[PDB]
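**Q** Handing you a structure now.
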Amino acid sequence: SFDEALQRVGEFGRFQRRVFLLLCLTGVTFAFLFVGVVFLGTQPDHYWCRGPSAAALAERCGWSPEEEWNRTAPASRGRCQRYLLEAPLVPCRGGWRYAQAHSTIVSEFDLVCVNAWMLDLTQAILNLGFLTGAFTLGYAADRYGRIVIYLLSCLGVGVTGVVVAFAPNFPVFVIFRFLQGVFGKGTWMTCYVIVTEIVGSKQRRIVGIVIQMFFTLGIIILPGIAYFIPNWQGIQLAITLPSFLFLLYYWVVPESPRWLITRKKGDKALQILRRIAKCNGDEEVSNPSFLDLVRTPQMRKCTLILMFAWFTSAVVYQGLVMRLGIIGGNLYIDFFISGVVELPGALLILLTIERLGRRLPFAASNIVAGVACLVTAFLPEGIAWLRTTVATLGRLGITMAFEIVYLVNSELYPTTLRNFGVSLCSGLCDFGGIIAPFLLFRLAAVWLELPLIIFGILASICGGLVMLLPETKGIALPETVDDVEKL
Ligand SMILES: CC[n+]1c(Cc2ccc3ccccc3[n+]2CC)ccc2ccccc21
């Protein structure tokens, strides 16, 4: 019955186009949130401990900070040792000074030497927050209305961003960044699911891949907003500012029709369909359960393969990032070039899905990335100019795999009884992101260029496995427990 309703009103409309723009703006905001952390708090040029006698001397003679470095520098980067006039001398753990004028997270929180480890621990905590946020917000968003959970998640993102902009100390900052990652994950999941649902099953690939376009576009935009405003709090406030305007949507963006019409209310769905028409014209799901998500062989196998694919994609991308290094000799130029280069791969995704399907591009991209990383592992010493070129095609392949697998993940799961297994799989990807550095170091300890080989076989076997997905095209979206009957 819903199909016919889509035929009478649906597909592409003026209001639907406006809502699509709104939700892809939500996606680009999530892109800023996810990625801006790498830019926040870059390592300063020079940091060092200064003594109380040294501080008095410097303030009396008026040394410039740069000359203070040039004269006071020990050893012969940032030295972890200081001169103690009160000779070779012991390390210092207080009174640090940073020469770089640009404000950074490490300057404020004093993450240097051994303390430099919690700089990466902040990324670890944010990624764990993404994990737990997917894990909880799946159930939270399926329990209540999708749009309601989206709005509360946007409010949470805004409030948490504001509070972390003015966080006084490191522990409160870390816990609030955790509580901000949870809400950002909620926003991204709800927004993508609702924008995918509101569109009919003809240009659904277009809507998904174009909101991915907007995520990449946000990655592209990030260097500009990062470079124009120096102050760290400035970047954080700028990143979290759109969340409030997005809270402001409210009545403009309606609830997704299909989720509403599950025998629960019915009349409200008819009213909202009449509203969107304008002049152009079972047991209640209750709450999801993990056993039901794992129940039945087809559902179990699809879920496990999807989690494996997410994990492999995350770990291979993390492994390849270190080998990519710096391109062009400047961070801004490198980041901008990578962001721009992302786009042609995504347009290729669009056209190749349009011609035949999704599973073949998925497998091809995964195999391409695996072969690229394996070749980088086995390359003979030399080709320094060509060192950059390799492992870049692999990165494009991994990003393509991310986009295709995320769209397929949205497509496969039954919307009415969705536990946000999309969110749970993304959380398993997040878990892979957390453990990736430790596993990478452990593998690299025994022999160098070993982790690249391991990830090459992992990506190859993932590309072999992903062929097993059904990948039915034009079947619209499964309802309730009908997911089994596509096969
Ligand atoms: C789902 C986030 N997303 C990613 C994920 C990503 C991105 C940058 C990282 C930078 C440093 C470390 C990890 C990193 N990750 C996690 C693998 C990668 C391409 C994407 C392409 C299109 C849309 C989303 C993408």
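Using the numbering of Swiss-Prot, the residues shown for chain A are 3-78, 87-96, 122-316, 330-535, in order.
Determined by electron microscopy, 3.5 Å, according to the entry header.
Note that Cβ sites are derived from N, Cα and C of the backbone, with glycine treated the same way.
Sharing the record's features from Swiss-Prot:
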MUTAGEN   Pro289 to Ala  Decreased TEA uptake
MUTAGEN   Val363 to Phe  Decreased TEA uptake
MUTAGEN   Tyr380 to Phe  Decreased TEA uptake
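For each feature listed, report its degree of burial, its nearest neighbours and the pertinent distances within the displayed model.
**A** For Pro289 (mutagenesis position), the same-chain residues lying six or more positions away in sequence with a CB closer than 8 A to its CB are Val21, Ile182, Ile307, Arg310, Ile311.
A simple way to gauge crowding: the CB of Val363 (mutagenesis position) has 23 other CB atoms within 10 angstroms, across all the protein chains here.
Long-range neighbours of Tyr380 (mutagenesis position) (same chain, six or more residues apart, CB within less than 8 Å of its CB): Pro258, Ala261, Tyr262.
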**Q** Just how far apart, in Å, sit the Cα atoms of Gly316 and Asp330 across 13 unmodelled residues?
**A** 29
